[PDB]
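Please read the structure below before turning to the comments.
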Amino acid sequence: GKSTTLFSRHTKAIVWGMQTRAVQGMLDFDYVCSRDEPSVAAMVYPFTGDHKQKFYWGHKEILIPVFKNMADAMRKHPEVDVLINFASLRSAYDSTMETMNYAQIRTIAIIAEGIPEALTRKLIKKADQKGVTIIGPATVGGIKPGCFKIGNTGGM
Amino acid sequence: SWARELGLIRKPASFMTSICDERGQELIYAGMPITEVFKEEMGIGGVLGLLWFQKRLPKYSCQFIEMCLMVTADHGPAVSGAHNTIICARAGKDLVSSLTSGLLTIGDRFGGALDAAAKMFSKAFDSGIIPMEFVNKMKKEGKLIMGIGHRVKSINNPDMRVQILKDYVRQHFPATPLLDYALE
Amino acid sequence: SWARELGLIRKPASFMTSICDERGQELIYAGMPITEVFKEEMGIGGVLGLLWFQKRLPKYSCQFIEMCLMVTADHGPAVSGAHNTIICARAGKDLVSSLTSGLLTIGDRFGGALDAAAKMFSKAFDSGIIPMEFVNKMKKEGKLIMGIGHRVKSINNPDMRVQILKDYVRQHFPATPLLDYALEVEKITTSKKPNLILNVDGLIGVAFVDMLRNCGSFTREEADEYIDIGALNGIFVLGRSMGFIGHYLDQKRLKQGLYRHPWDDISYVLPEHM
Amino acid sequence: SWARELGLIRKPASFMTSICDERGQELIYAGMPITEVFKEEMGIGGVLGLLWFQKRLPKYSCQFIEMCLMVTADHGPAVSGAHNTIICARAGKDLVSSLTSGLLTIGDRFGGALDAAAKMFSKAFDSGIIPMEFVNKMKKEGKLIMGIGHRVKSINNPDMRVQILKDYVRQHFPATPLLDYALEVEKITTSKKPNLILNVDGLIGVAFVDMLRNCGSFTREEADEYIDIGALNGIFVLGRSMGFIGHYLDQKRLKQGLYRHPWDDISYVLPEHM
Ligand SMILES: CC(C)(COP(=O)(O)OP(=O)(O)OC[C@H]1O[C@@H](n2cnc3c(N)ncnc32)[C@H](O)[C@@H]1OP(=O)(O)O)[C@@H](O)C(=O)NCCC(=O)NCCS
């Protein structure tokens, strides 16, 4: 079954990709929405090792861990219930298929423009089998004011 | 010195040096005297062929070595070794300490794509896989292909020092299979 | 500066530096001010514990670090880095270029048995094999056990700086399992040859892994990261810098000229006509 | 080897080395074996006295050498050599290349106030002029007094590592005339500005000249040769190597990437068309 409250003020995210501008926009949105905690718990970039990226929480500087594998990102963070998939058109299918066998991820946001339609049909059918809510491909994201903002939606 | 001048004592030598006989009436390089170096009209690429490989390279290969030394010259002061040389020069040191403090950053992250981007393409070309399988092989392991990518000059906007080199290797240079593999 | 003094602009910073706050009224080390450094009576081993590990080490571990810096000092002028420092000092350079030209030989063959003789014994002890199988495992692959063997000081003739360290680690130092493993490998190898004893470059490696993972302050992923990042090359380099500066000052005080290296030690083997 | 083993051939030797006999059954330092080094309980200051000066220094002078190595350790990552070590460590090199790339900036502007602030005060004190004429002599030539001045810690706000050293040299340390001369120059210069105090790089220089020429063991031509050959650059380099290795291990433990230095800090001023 699909949820009805996708986002909240305790929603934590995992971002697939090296998207520090989008993560910083999400943290800036969280600071201007008087939120307690950042929206992004980790980042997943498979082409480098496990390190920490430096981001801003208002005036203060925080660190967000950049993991290499997605299983390492799910083991350290069980409170993450949304994944934002900034993968390209040729690697969003594999990333989403590898995402959907984790039961903690309740909703996925796919950003890529041009995923071929049989592949996104398979993504739709596995999301309907597993019960996760895919915010559809070729989107900018979604914004719930006060709680959560997906990536680069809204803009600056 | 007297017992070895008349040759009645034997000492094993270290430092076997297959390069640059300084003894005698002329400075010999690899096997070639310095008057033959300047008489055969080989430049700095010729003497790199003599000192580094101990071989008389053909006249296009010496000019390609000179061209590579001309494009691997300065790349602005922002980069890591140029930064260290400037921090050293502003501390008032001397030429050798400044050059040396900047040279000791040419490792793997700065300046090590020359050797890694050749070992990788050589281990891919000599294993006998087509390029469309090599890109996907390096796509399932992490580890981006070394020697691929620019931040600005892309396509319909070439790098214009990759291009001078590339049209040197296309014209004066027979049988170039690994560059064809890299272009695929 | 005015827009950041009144705080209306934000800049991301580089150079994250979890070491040595120079700003403020006192020089703070790891988290400890310099007046507390000299008031708690920690020596150079204490400030290596503060600068290198960011931890207040116990008073035996600081003294062991000082003892390791005292034995990894000079080992004569014949060895490779001391040779380079002397060739540099006789060319009339300066202290930094001489020390530096000798320091840039501490690699794998000279000065790299500290870190390799600890990685090897740690990868053998944490894999869970008895020493009598580790010696034969390193006997079927080539690759001699790093940190085993002396040319002269053998057995019934100990090395006497391996011994001062070894009786420091036996007395002031609780729970030392990797040194016991290395001494069992020593018992096995001294039956093969008389001169297969623990080096100083192997005993400092295994006793420093025992110092990291066996006292307080380190869990086991800090203690292995400091053994993998290279904090054991730093012990040899900081110890041997005293000997190399002593060699520079020695060749400046004896007033020796430029070195030329005579041609009957060289044996030129050049090609015929290239 | 056979003709020299039975001794019928003679070879002149190079590399005269009045330091560290490695041959024999024990490592001998200056003239003292390593078991006597650890038995007489001399620390790293004792083995610097043995390797650098070839002299058994008294027990306060060794502790002062250790104290100077403890204060000439890290001084934050902003300074020039620490910066070079961090730029080198973030390029992923190794410990020796990083330490070395940072050590090759200790020259005249960074790290050379130790030796210059001792040569200047020694050439002023041995010429036989009162401090009130030395300040005005260095006022008519340009060339500010090396070893005088701090940016922040001034007076009624002391530097607190100049102070630990200064109360070490006042207590455990007989007959210190050049430090008294430097403190009279300090009394004269703190009337001009509030922030013209003795540096740590000037107080270690003048207190080390007092250590050499004022205790035993040095006459006055050994004590001036060690001040002219460069044994005060070695104190800063050996102290600051602890901080630079700590900076390398810190940037390897924080796992930072290659540094690029943004273009809006550079201001290219190139010619028109050369
Ligand atoms: C995120 C986004 C930019 C895609 O990224 P991208 O431009 O493909 O850049 P990426 O780094 O993700 O991928 C670049 C590709 O080049 C490859 N590559 C990168 N560096 C490389 C190197 N050094 N060597 C070899 N190959 C390399 C990568 O493998 C990758 O392809 P992959 O799928 O095989 O991994 C895209 O989703 C986007 O436009 N974002 C906003 C979403 C949007 O607006 N779209 C919806 C309607 S507009």
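All residue numbers given for chain A refer to Swiss-Prot; the residues shown span 487-642 in order.
The header says electron microscopy, 3.0 Å.
Placed from the backbone N, Cα and C atoms, the Cβ positions cover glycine too.
Here's what Swiss-Prot has on this protein:
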- A:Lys540 to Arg or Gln: Decreased acetylation and increased de novo lipid synthesis; when associated with R,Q-546 and R,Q-554. Abolished ubiquitination by the BCR(KLHL25)complex; when associated with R-546 and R-554 (MUTAGEN)
- A:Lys546 to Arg or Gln: Decreased acetylation and increased de novo lipid synthesis; when associated with R,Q-540 and R,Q-554. Abolished ubiquitination by the BCR(KLHL25) complex; when associated with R-540 and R-554 (MUTAGEN)
- A:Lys554 to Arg or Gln: Decreased acetylation and increased de novo lipid synthesis; when associated with R,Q-540 and R,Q-546. Abolished ubiquitination by the BCR(KLHL25) complex; when associated with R-540 and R-546 (MUTAGEN)
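On the structure: features taken from Swiss-Prot.
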residue: A:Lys540; record: mutagenesis position; Cβ neighbours (10 Å): 14
residue: A:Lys546; record: mutagenesis position; Cβ neighbours (10 Å): 8
residue: A:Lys554; record: mutagenesis position; Cβ neighbours (10 Å): 16
Going through the mutagenesis positions A:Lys540, A:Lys546, A:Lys554 in order, which have a C-beta under 8 angstroms from some C-beta of chain B?
A:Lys554
Rounded Cα separation (Å) that holds between A:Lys540 (mutagenesis position) and A:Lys554 (mutagenesis position)
17
Would you mind pulling the DSSP three-state label for A:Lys540 (mutagenesis position)?
strand
What three-state secondary structure does DSSP assign to A:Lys546 (mutagenesis position)?
strand
Cα-Cα, whole number of Å: A:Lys554 (mutagenesis position) versus A:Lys546 (mutagenesis position)?
26
Of A:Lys540, A:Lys546, A:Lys554, listed here as mutagenesis positions, which sit with their C-beta under 8 angstroms from a C-beta of chain C?
A:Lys540
